[PDB]
Number of protein chains: 4
Amino acid sequence: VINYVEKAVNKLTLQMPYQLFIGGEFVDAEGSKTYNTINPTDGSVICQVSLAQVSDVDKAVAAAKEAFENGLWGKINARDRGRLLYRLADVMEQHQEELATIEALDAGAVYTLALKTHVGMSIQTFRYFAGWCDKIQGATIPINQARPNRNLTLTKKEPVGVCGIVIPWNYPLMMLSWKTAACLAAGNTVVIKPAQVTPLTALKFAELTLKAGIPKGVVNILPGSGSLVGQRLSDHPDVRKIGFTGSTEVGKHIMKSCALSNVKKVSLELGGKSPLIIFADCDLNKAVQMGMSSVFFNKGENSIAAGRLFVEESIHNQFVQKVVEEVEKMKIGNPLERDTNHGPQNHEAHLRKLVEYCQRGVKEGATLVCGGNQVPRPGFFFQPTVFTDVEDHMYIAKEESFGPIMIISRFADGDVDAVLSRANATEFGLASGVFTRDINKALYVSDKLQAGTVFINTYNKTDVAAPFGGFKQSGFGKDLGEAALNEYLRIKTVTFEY
Amino acid sequence: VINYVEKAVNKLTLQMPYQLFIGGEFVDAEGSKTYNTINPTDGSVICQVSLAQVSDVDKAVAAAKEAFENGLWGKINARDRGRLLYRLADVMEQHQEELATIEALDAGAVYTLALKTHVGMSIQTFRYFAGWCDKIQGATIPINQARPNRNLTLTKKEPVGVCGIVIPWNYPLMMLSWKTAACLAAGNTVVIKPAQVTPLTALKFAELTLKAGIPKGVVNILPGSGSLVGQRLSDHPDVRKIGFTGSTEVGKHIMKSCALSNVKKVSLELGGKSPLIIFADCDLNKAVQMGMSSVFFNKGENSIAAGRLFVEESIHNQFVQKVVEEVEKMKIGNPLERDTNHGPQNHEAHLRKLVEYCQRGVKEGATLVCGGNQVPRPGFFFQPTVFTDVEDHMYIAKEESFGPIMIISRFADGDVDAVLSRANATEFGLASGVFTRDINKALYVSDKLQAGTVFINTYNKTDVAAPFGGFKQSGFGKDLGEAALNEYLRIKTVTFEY
Amino acid sequence: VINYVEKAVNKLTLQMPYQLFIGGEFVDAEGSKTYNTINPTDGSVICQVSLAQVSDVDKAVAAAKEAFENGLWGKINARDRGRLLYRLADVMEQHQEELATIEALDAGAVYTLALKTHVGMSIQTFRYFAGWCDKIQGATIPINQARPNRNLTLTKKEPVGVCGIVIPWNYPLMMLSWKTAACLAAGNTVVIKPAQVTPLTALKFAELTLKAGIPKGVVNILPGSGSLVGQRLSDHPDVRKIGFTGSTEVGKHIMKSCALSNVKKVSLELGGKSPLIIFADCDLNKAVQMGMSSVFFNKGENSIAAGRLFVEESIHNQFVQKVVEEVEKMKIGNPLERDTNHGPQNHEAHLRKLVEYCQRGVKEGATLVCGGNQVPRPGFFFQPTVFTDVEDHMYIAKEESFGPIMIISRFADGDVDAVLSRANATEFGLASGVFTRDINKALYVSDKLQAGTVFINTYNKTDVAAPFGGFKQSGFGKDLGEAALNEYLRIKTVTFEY
Amino acid sequence: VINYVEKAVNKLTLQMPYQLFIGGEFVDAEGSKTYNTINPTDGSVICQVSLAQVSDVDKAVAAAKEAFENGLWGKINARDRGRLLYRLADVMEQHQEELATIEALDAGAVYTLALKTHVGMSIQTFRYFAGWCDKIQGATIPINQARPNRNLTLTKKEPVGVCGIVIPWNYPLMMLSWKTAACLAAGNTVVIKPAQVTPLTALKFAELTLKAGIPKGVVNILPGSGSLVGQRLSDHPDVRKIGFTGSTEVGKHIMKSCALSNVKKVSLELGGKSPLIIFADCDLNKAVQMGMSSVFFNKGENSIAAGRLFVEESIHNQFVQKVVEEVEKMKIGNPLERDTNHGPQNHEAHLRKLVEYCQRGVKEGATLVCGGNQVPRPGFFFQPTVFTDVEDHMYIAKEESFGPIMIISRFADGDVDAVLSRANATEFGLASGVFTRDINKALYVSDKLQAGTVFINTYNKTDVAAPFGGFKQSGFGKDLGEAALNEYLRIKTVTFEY
Ligand SMILES: NC(=O)c1ccc[n+]([C@@H]2O[C@H](COP(=O)([O-])OP(=O)(O)OC[C@H]3O[C@@H](n4cnc5c(N)ncnc54)[C@H](OP(=O)(O)O)[C@@H]3O)[C@@H](O)[C@H]2O)c1
């Protein structure tokens, strides 16, 4: 019998676990410590949640180790592991309205979007990776033969073993799912640390693993702080791999911690300052629509968001006029209301950071065309913002906002290489985009952009089958696609002589 | 016009460059600083070698950056990149005797072995990877369609950019070749730091890249210390990937340095304590030959060396008798002499370390059945060594000797899981082996061994097509095989809407 | 409303469609023609089934064409096609007892086996290939660049289009499923011709595609004769690919008909005379069990059945003795009786062939140890048969029986190459096996056997992920595995200059 | 010593073998039968060439079989097989001027073009496939486990064995090289039948295999007729695969012959009627240059030649004007003159077919804008020809000319599906192209074209790494690229229980 925080909202009765999930059971943290999770629509406390301690991490890791080494997960057919993950996906789909509602409460995710993305994509992620289980294959290799004898060389793909997954707050369930689906399809067991400010969909997901029949200890979830819980995961002698999504600065620290303990494997999905180049020969109205999506999607809490838009001189003013027209039509409001287009930012500290960000933008001399401020209403809403006359030396040209702030520079008519160079002049390299009807420009620009993803005449078009990851200080390794599997597998080479 | 140290030896004339190699030219280090490289056959000084300084590292990195960004290497077809690397392999082949002689002098490599392995496998490496250049391929992916529009998603495999390669001294030319061939085949440029005590074949190799037509700046070589030169490579903001082979402790430090600067990619080939399990049902005579080889190959200076032999009780004593019989037959002496089959250890410090290692084995109660001492002759020769009665708790059961020291334990007849468990009780996981005529035991044991390579009825059987790399604290990433390319490539996802 | 033949049997009420399945509905053939399907347990008529005519083939092909070119199947995401196929597997699972019972009635499949294999593997097949839909990927290739311009080359994996599948009667549903699953997963539409003698599970499967939501016209099923319906499929100008399983001589004719019409693609899964080589050093009791299975599985109605057993002289007589003891324990009976382990042969004409086969065996000088005859009881049962003293020149050493007939020869102790040569002296090359505890012998024999599948210390171990197909006159192309998809895809190369 | 036809021409003394090449020897045909090969520049007899008889085919096949089964080729490492093929490419490169001259004489290949394409791409093909030999890899597959036991399933990629290669006359050396390089790289041995009219580079190539150290019998070359020699190859019981390139009608007969004998594998590269669609928004002067190349390249003797050009209404007349202007500038003449743009047609009967083809185009109502007749001069020259007002029902709109004949239709501005439908209304499907600056048109058109290759803003851009093959009646299977290997390898599945 599981304890729940019951809540009647959105024409449903929510049943929300709030405890640590260790070894297949929900339990209090050491000393029954708890913390509050805050609803960004009104600032209220949703409920209290267990606050994991070092000793709780050790319990979770030991559970994950036991489940891997002796438990059923390490013994079943790859095909049957997939069946379990495809059942987990079905269970998530049967509970999708509920999960989207929890996500709306916990993270401020507009409910209609959370059904399609926060939850919908999480469901696709498990189904997609479930199909990979019995299709992960090694090789047989035509090695030189030790004549007069013979040789056979094969490789085996094996799990890495116990993994730690540490994620941010922008899409709590989806970031969990991206990494967990891959981790599990490869046959690993896991300890997951959601962002402290957003534990709820992770904990409801935990309960769903029980309904799906995922063996005890395969999935362990520890709400709590990075510096305590996350840190211990990265130092742990029995953890063999860390999957991390977050800031560059925490990413550096995680990699260092992987190094100093046991050279556990690490992959890093870090920040972005993604450029979007819009040429005069694009479809203008479409550029306005995708341009807006590139910045404002999920209230800008989107690591691949276009962090700079470069717009060709001859269409720049008209582009800005049209963006403003469209911005005025966005309906800011409660994420649970069906007419809402723009929900609140995820938490208070981040709202304050966006306010400071835009003050500094104005100070340094950029033109504030609209927004820039907290919306006058309860909770942590921020007004969709547009800046123009942004010059390359400005702080807002360099720094990741992670909010709904469109940052626009001009480039001269016909000036392709010059704008590319401005677009690449950053230590980030997560995403990028180009709008043009011209095939030669589109191909050339996409060769030249120094980013892990290039969108052409679209934006935010990720997919569970398309690998996603950065270059430079945006990190390394992929989430999604076949390529994601390689972060969660080891290759054993076996060489016979006969 | 290049400066050489010239030496008539082994029926040829060695012409050995001795300077740093930067931007296609041989140049003195900052301040014309130099150091001595020492011949382990007689302890003599071979010659003076330039000692790279921080500013030399910066020059080398800048030459590599320019070669990659604006030089010809970043412009030619992948096919033509292949041609250049196939030509470099040819040029190495034309100088095979000279290279192997330099290696005998510099590392004490027995000449006949250096020809086949140190040099022969290096030539194979470049030819293998040259063949990969126009066969490195991305994907097209059946992503969900934004109906009524269409989407196309492809990936492009691109180079990482400037890489640094840091390598040890046991196989100077071969370690360099393993990593450099994969690095260059993937379209990168590189700065290489040979182990300070073994710079000579790296510099000769550098000259050979000129003969081959490799554009200036693509290969740069900096003889110098790990703590100055290697450190700066791992710290440099323009270096994007480090390929490292060496000890676990230095590996941790390299990985930490990569994190703290610019989250440059890293791969790590670290130490081993590889177990070899010998069953009573094996071909015993052949087990003695392969068992001796698993320890003594290349005077034990070999990361995959069997650092522990577990011999089934009923054949143990007979196995020992025969090894002792064969050890007595080994000709220890000058690596250039054709009857030599055991050359000197690589350098004085390491010989000392081996004497100390064997003292500790004796002190702790292991039975020294032969060897254990420096051979009383000039240079740094150490006796082929056999320990028996080795207990799991003993130092020599756990620490990597990196020398010709056979370390033998018994296990009970019919035990399989118990010996596996003892063989797995290490934080190393580089290689391993099993001798048995029994198919079921062979397949089962290779499943259970926690190591990146498992040899069955052979040992030391690496191959340029077979991926090579560790689990646990032996590191991560592969050298050799298709898999090695992945350390040297980035994946860019390109998604169109149309 | 669908018309059914209703039947109360096996504690179920069977609802069996009996008409042509065309464009998503059950319809009568041209002129309402029908034929009888016969129950092999007692020779009775199960029911009347529509008898497809030429005009019915054309209607089916037209419905497949329309569903491919204009219907929903041609438009949905690969991922959603996957979902439809997974759902189809679920529906099959919900009907598994009914499908196994229908197969028991129609093909004489022993019910408990049909549940596990005939039906159970069919379900696995659809789930497996459902997983492939969104993981079928093309390439991007590093072609030479037309400088100063650039080139991009990619490949797209596309459906072949309208396919015909023609299958035999030994595993009616499973042979349908193997090929149909791969065909549909690749995005094609299909016209299926079951063996005329075994139409029933195919017709039920057709109804299940409706339950699962497969768009109309994607699956069309045509009970009828090979010489009429099969022939027209292979001749049809709008069919682009034939997938065929059956005899070598019909295979040859199908291939010829593909040629003479529109060079439609073809794959051919033909007969087998598969050798099983049993060495003295094998586990003898397991060799008996697996040897039993290799011949008698599914009443020998199994294309990969061992059609010759080669037993090493020193264990030959002992092996035969043990086999006879085991054969005597087999319960022959009605496939619905839970204690039955040997059911009747599929249909009468095949029983007749088996009788003639053994007459000729005895005529030519082989020693008939047991069986060889129809069991005296109603239906078409055949007594499990063992021949010894079989010589290489004998008809029964050459020709496929496709019935429960063990055909044993000796080979001299210590021989390997001689027995290999005898095992390879056949124009067949479908499967093969070796039992030995010796690793070197097992690897060597598996190299030298000229067969598409080699079993080692097991037999009949097929798997939906393991490719299955023949060499030489056993055909070409694979069913099962990733490799099966290649028969049902085309590759388009797209090369840009920009 | 080998007998040569000796000829002082093009600054060289050509030494041309003229006999059959069987088992590493140049030998006369049965009864010393010969025929004449004709120089198409002046109609003169170059020399007499042996005319292979059936018994000669049988000797070639026996030599290939023996080379495969017991000779060195079947025993050497894959890597060493690669070396021999690289060395063969080196030898071809050292004889490249000589080979190009021979091709100029035998096929009318313009010398400068022959250096770059006929010969140059042949050299690239051998180098490319040489790199594949040690990178052909099988798989290890995570099959369901027969609990309590374990299973290992692996695949081995194996050669098919003795192959027959039958080719046409348009690029005699290159067609040979495309197929043979892939054939040999996969480890097979081969009998090659060159087009009767063009034996000479094939025979010179044979001698080059000797110089390169390709083991006797691996390559056998039999000049002679398709209906005698080609027939017997396709009928032969020891040939296991035919690789065919030629007409659709012969392809059908070849496929039939493979069926009727021993179901040998077959791949088919058949004809083309390839559409090129040129939109008004293309770069027009470039479209004229590439449009001309698309038809006139290699005097139109090019399977992928654009057999119809669809030109958008608003640019049609200007396009035709420019074409005519550029056509008038083409230098027609002796393929040895360095300024020749247009050589003679390959042989007399083909010239006559081209004269008839143009008669018929005028007769049925097409507008002859220029050319259409034999150039009056010695040899077999045909005028570069342009037709306009071509309509979809016309003979010249459906039939492959295989000559320098531009066949132009208009299509209405702003229709796309309508032009596609016209471009797809053929049973051919070898190649196609689209010229447009619009990315959306380019991508959509490339999806919709029913052709194995789509060129975008280029034409004739084949590459040794890019797979090349038809859909529909243009055949199946690929030459070039990784995908070519699959026609020449078999897959053996090996499954263990342990
Ligand atoms: N897995 C494999 O493929 C493999 C192969 C060969 C060897 N090994 C391992 O190598 C070890 C023995 O070699 P070793 O004792 O020379 O190893 P090491 O001390 O770790 O040195 C390896 C290389 O790293 C350099 N280095 C030292 N400090 C550095 C720093 N702070 N930053 C960057 N580079 C630095 C060294 O420079 P210096 O020359 O100045 O010392 C040397 O070039 C054994 O454990 C052996 O198993 C592993």
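For chain A, we keep the numbers from Swiss-Prot: what you see runs 405-902, in order.
Recorded method is X-ray crystallography, 2.3 Å.
Cβ coordinates are placed from backbone N, Cα and C, and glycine is handled just like the others.
The active site, proton acceptor annotation in Swiss-Prot covers A:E673, and the record cites a curator's inference as its basis. In sequence order, A:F648, A:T649, A:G650, A:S707, A:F872, A:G873, A:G874, A:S878, A:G879, A:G881, A:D883 are the residues of the chain that are 6 or more apart from A:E673 (mutagenesis position) and have a CB within less than 8 Å of its CB. Taken residue by residue with DSSP, A:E673 (mutagenesis position) is part of a strand.
Mapped onto three states, the DSSP output places A:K597 (NADP(+) binding site) in strand. Annotation source Swiss-Prot lists NADP(+) binding site at A:571-573, A:597-600, A:630-635, A:650-651, A:673-674, A:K757, A:804-806, citing experimental evidence.
Under its mutagenesis annotations, Swiss-Prot gives A:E673 to A the following note: Loss of aldehyde dehydrogenase activity.
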Neighbour count check, CB within 10 A, over binding-site residues A:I571, A:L632; minimum at A:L632
Quick tally, other C-beta within 10 angstroms, A:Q600, A:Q635; top of the binding-site residues is A:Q600
Cβ atoms other than its own within 10 Å of the Cβ of A:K597 (NADP(+) binding site), all chains, total 30
Per DSSP (three-state), A:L632 (NADP(+) binding site) is helix
Same-chain residues at least 6 apart in sequence with Cβ under 8 Å of the Cβ of A:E804 (NADP(+) binding site), in sequence order, are A:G675, A:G676, A:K677, A:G711, A:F832
Three-class DSSP assignment, A:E804 (NADP(+) binding site), comes back as coil
